[PDB]
Amino acid sequence: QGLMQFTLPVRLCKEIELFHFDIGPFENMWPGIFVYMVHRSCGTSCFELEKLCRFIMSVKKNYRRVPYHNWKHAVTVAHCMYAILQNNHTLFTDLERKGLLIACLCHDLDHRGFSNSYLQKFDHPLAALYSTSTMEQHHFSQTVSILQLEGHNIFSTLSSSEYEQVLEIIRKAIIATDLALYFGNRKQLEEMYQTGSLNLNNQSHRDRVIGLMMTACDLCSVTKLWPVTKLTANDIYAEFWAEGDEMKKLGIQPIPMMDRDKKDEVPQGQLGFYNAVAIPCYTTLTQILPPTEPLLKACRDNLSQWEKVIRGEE
Ligand SMILES: Cc1cccc(Sc2nc(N3CCN(c4ccccn4)CC3)nc3[nH]cnc23)c1
Ligand SMILES: [Mg+2]
Ligand SMILES: [Zn+2]
């Protein structure tokens, strides 16, 4: 370090502050985008540059060459969190700002392009090791492994106390990415918000709010400009349909979302997803963190584009 500020070209310097920023097709610029985001979000002092680069490059190595749950998804999910953190300056601790960008970059480590359900039906060894939130417990395990490599401990300067707390923020943040757990989390957050019992001093409340941030960042393809949203859906389905194929090989009719023979049902299925998951997620997030409103607005714009697809207006 330490007078070594990372900088981005003008168009990226400006648009990286916006929720809808797409990190672009130059894979080699994504590490520098991430460090940029950490330095602005956290400080140039929060991590040793040399250790952080070595950490980022080992995380990159442990993402696989799958259509969707790949390195680009990691960095995309970290960028959405950066936008939330940067629009809610004073709401988060020093430990949270550190923990959360790392959690996001690590949240799908070593993903195989398959659901928890497929692992359980296949009888994968990971389904015996972790009976629920199977892949998410794996992702946390891989994060701790990489942190324990020589010269990769980016948290070396924290106390024993602060280190346990940061690894506990990261653990809960990664587990929250199990969508099966989002529905209950959001229903509790909506009841708390509306009875006026939400209290950001209650750690148990903070945990829930961070959980919803994680879902919101994880689903963020639905908050992009329509051409990004549409082209990302193709990647998401390329994985799901491959899973459907593997389900057919185990002798199981997959759900239509994973059946490439039911492509025609994609538009109507998107409407359900927006209405059942995405719109409620960003609505509750906006209630708790009003400056995240542009995520909800973008999502509502993308629901309207899928409505037009169904009407054959595209
Ligand atoms: C942005 C995006 C694009 C593709 C997939 C997802 S994840 C996802 N999508 C849905 N939806 C959408 C897909 N939908 C169908 C149905 C028939 C055919 C095609 N699609 C079924 C409900 N339901 C879910 N339940 C748990 N996770 C999901 C997100
Ligand atoms: Mg995941
Ligand atoms: Zn993810």
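Chain A is numbered as in Swiss-Prot; shown residues: 723-1036, in order.
Per deposition record, X-ray crystallography, 1.9 Å.
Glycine residues also receive a Cβ, built from the backbone N, Cα and C atoms like all the rest.
Sequence annotations record features per position, and here Swiss-Prot assigns active site, proton donor to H791. According to DSSP, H791 (active site, proton donor) sits in a coil region rather than a helix or strand.
Here Swiss-Prot flags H791, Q992 as 3',5'-cyclic GMP binding site.
According to Swiss-Prot, the divalent metal cation 1 binding site annotation covers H795, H829, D830, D940. Proximity of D830 (mutagenesis position) to non-local residues of its own chain (separation of 6 or more, Cβ distance below 8 Å) is seen for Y785, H791, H795, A796, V799, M857, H861, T899, given in sequence order.
Under its mutagenesis entries, Swiss-Prot includes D830 to N with the note: Reduces activity 1000-fold.
In this structure, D830 (mutagenesis position) belongs to neither helix nor strand by DSSP; it is coil. Under its mutagenesis entries, Swiss-Prot includes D830 to A with the note: Loss of activity and of zinc binding.
As annotated by Swiss-Prot, divalent metal cation 2 binding site applies to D830.
Apart from the site residues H795, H829, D830, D940, the chain places the Cβ of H791, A796, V799, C826, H833, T899 no farther than 8 Å from the centroid of the site's Cβ atoms, the recorded divalent metal cation 1 location. The candidate set comprises the recorded positions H791, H795, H829. Of these, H829 has the most other Cβ atoms within 10 Å. Calculated from their C-alpha atoms, the gap between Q992 (3',5'-cyclic GMP binding site) and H829 (divalent metal cation 1 binding site) amounts to 24 Å. In this structure, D830 are the recorded positions from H795, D830, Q992 whose C-beta falls under 6 Å of some atom of ligand 2. Only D830, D940, in sequence order, out of the recorded positions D830, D940, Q992 have a CB under 6 Å from ligand 3. There are 22 other CB atoms within 10 A of the CB of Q992 (3',5'-cyclic GMP binding site), with all protein chains counted.
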